[PDB]
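The block underneath contains the structure these notes are about, expressed in structure tokens.
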Protein chains: 4
Amino acid sequence: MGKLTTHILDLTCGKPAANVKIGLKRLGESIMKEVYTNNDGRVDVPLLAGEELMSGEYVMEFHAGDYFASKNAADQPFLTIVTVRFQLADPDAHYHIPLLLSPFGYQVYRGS
Amino acid sequence: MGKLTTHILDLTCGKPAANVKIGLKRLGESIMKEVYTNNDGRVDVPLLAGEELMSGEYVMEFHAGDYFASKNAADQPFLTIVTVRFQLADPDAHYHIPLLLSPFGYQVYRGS
Amino acid sequence: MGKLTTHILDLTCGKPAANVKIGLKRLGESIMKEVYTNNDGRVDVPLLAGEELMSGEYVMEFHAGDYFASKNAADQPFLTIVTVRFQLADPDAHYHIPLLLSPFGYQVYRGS
Amino acid sequence: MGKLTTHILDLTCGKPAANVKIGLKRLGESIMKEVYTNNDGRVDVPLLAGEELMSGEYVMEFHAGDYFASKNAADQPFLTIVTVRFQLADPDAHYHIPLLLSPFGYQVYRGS
Ligand SMILES: O=c1[nH]c(=O)c2nn[nH]c2[nH]1
Ligand SMILES: O=c1[nH]c(=O)c2nn[nH]c2[nH]1
């Protein structure tokens, strides 16, 4: 009964990044899920839980380019799809990986 | 005559991350280069320059897992290969993308 | 009925920083509060709320040095007291300012 | 013959933060220096060197509020003066402490 959640903050305006598409995939495979953050910059249902959450490597494709585009970065943005690889060791643990995001930089961390 | 350089700092000990392997690839392709940072956590020759640097999307595969492993994170580390996608718009510009790295989090930015 | 909360994550081990002392003070004054984070790296009661929360500048003194010391950085640590100044404009708003912390670097942000 | 340098990057536009005032002071004292970053977001002469650099705690007052103000955050900005405390142990070592800055968050690290 593990769990994988996330969270996006736009450091340009201190608000949660809303309606950003997030791709989810197992390492070496194709997208398996596609979600859009709510107003809190989170997703209602965990990105992964129970059976689903299998120990291994995953990748999340945060669509930063489109998000900043709507809030305005340019025709060929520096950040298009912020990609995040990570390995989930224990299948019964909680993994909260937020994303602090800016047009030209970002923080990826295992928060609480 | 554009240029792509990078830099790795281990925020766990304030020192540059040395001898870390860095994979380089164009979006959707296979590795095209493989380098190992020196003692300053940089690479002698630009990761990309002149002809090579074509406008588009690239990906750098920082091998964080192995680096921390040598400095010690575990059998199934949270971070294995920190992956970084980005788009290089102008082919004649300088792009310096450093990496602030920690066992459980990291910063990716367009520095100077 | 505004609110000021915070949160500390130790990026060295992906866990919340527990029992870290946090000083709170208005700009130019002496400490007014002193708290110790719980196991979630948070404090049970808001650091500021209602009447208390007056528009202006505050400072939080995160005692990183002692925290890392207990988990081990040295005799004269790089980070001793991570100091964070910020201005609270609206008195009725919620301000969540977490702290991503490492022996040699840290992130300060207005999260959700 | 130690050295203290710094560097400011505006993560909102990937450029160095130019002409930002930086206050320098020893712990518990008044400003001792006041500098303004050049176009590279650095200062020509080290903020501290040789004799000057004495082992102990210092504080740098990055004037983020004014900088973003000129580039535009509001009347009562979240960040006014980003304050950074740190301890310099060895007097003969090089300490490079850059600042990744955004209207609502920032990274402080011991870079190379
Ligand atoms: O949902 C979250 N809550 C928090 O308090 C937090 N702190 N960092 N990341 C976080 N994510
Ligand atoms: O090579 C670099 N030099 C610097 O001064 C710097 N600051 N941030 N990233 C950087 N990379």
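Note that chain D is numbered according to Swiss-Prot, with residues 1-72, 75-114 shown in order.
Each Cβ is built from the backbone N, Cα and C atoms, and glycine gets one as well.
Here is what Swiss-Prot records for this protein:
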MUTAGEN   D:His7 to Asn  Loss of activity
BINDING   D:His7, D:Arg42, D:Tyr111  substrate binding site
MUTAGEN   D:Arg42 to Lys  No effect on activity
MUTAGEN   D:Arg42 to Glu  Loss of activity
MUTAGEN   D:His98 to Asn  Reduced activity
MUTAGEN   D:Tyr111 to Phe  Reduced activity
MUTAGEN   D:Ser114 to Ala  No effect on activity
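On the structure: features taken from Swiss-Prot.
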residue: D:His7; record: mutagenesis position; Cβ neighbours (10 Å): 19
residue: D:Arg42; record: mutagenesis position; Cβ neighbours (10 Å): 20
residue: D:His98; record: mutagenesis position; Cβ neighbours (10 Å): 17
residue: D:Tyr111; record: mutagenesis position; Cβ neighbours (10 Å): 21
residue: D:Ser114; record: mutagenesis position; Cβ neighbours (10 Å): 18
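Distance from the CA of D:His98 (mutagenesis position) to the CA of D:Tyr111 (mutagenesis position) is 8 Å. Listed mutagenesis positions D:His7, D:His98, D:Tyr111, D:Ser114 compared with chain B at a CB cut-off under 8 A give D:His7, D:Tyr111, D:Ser114 as the close ones. The closest partner of D:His7 (mutagenesis position) among the mutagenesis positions, by CA position, is D:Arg42; the full candidate set was D:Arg42, D:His98, D:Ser114. Counting 2 residues missing between D:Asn72 and D:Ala75, the deposited model places the Cα atoms of those two residues 6 Å apart. Taking the C-alpha positions, the distance from D:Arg42 (mutagenesis position) to D:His98 (mutagenesis position) comes to 11 Å.
Secondary structure at D:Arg42 (mutagenesis position), as computed by DSSP, is coil.
Proximity to chain C, taken as a Cβ less than 8 Å from one of its Cβ atoms, holds for D:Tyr111 among the mutagenesis positions D:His7, D:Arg42, D:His98, D:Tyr111, D:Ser114. Among the mutagenesis positions D:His7, D:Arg42, D:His98, D:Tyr111, D:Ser114, the ones whose Cβ sits under 6 Å from an atom of ligand 2 are, in sequence order, D:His7. Within 8 A of the CB centroid of the substrate site residues D:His7, D:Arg42, D:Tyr111, the other residues of that chain are D:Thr5, D:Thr6, D:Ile8, D:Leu9, D:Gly41, D:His98, D:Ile99, D:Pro100, D:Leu101, D:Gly113.
With respect to their backbone Cα atoms, D:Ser114 (mutagenesis position) and D:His98 (mutagenesis position) stand 6 Å from each other.
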